[PDB]
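Trainee: Pasting a structure here, questions to come.
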Amino acid sequence: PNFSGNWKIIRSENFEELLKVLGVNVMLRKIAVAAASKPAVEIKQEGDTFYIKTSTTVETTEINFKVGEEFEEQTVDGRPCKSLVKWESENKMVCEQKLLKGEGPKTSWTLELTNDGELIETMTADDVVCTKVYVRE
């Protein structure tokens, strides 16, 4: 299972609603779900080591991490966090996040690859789950 590729979003379920519950205002939510904020995800995997670059029309960000090694990123609502990814299976990674400052919803994310080559992303905050699906260019 190789996650590498240039991934384009084809499905998105419950993302705006998941920002809504988190206090993100209507203006920012509508920007986030707008066509222009659609995420192009570039992944390069080398064994347990990942590079993931996320670009929209106005933003670009990169993370580098190795499965099993703590790193810092941001929660979906931008709050800095310490993250740790584990393999749940050969085709599925799971990440637990802990805030660097203050308190908040318990947040996590997962990425998994289907046999048909789709990339499924979930993001969770407490009891709310968002699912996005991507396909390779």
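Here Swiss-Prot sets the residue numbers for chain A, with the shown residues being 2-138 in order.
Cβ coordinates are placed from backbone N, Cα and C, and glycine is handled just like the others.
So Swiss-Prot has the following annotated:
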MUTAGEN   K21 to A  Loss of ligand-induced nuclear import; when associated with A-30 and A-31
MUTAGEN   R30 to A  Loss of ligand-induced nuclear import; when associated with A-21 and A-31
MUTAGEN   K31 to A  Loss of ligand-induced nuclear import; when associated with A-21 and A-30
Trainee: Given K21 (mutagenesis position) and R30 (mutagenesis position), what distance in Å do their CA atoms have, once rounded to a whole number?
Mentor: 7
Trainee: Non-local Cβ contacts of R30 (mutagenesis position) (under 8 Å, 6 or more apart, same chain)?
Mentor: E17, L20, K21
Trainee: With every protein chain in view, what's the tally of Cβ atoms within 10 Å of the Cβ of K21 (mutagenesis position), excluding that atom itself?
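Mentor: Looking across every protein chain shown, the total is 14.
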Trainee: If I restrict to non-local contacts, at least six residues apart, and a C-beta distance under 8 angstroms, what lies near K31 (mutagenesis position) in its own chain?
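Mentor: Counting only residues 6 or more apart in sequence, the Cβ neighbours of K31 (mutagenesis position) under 8 Å are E17.
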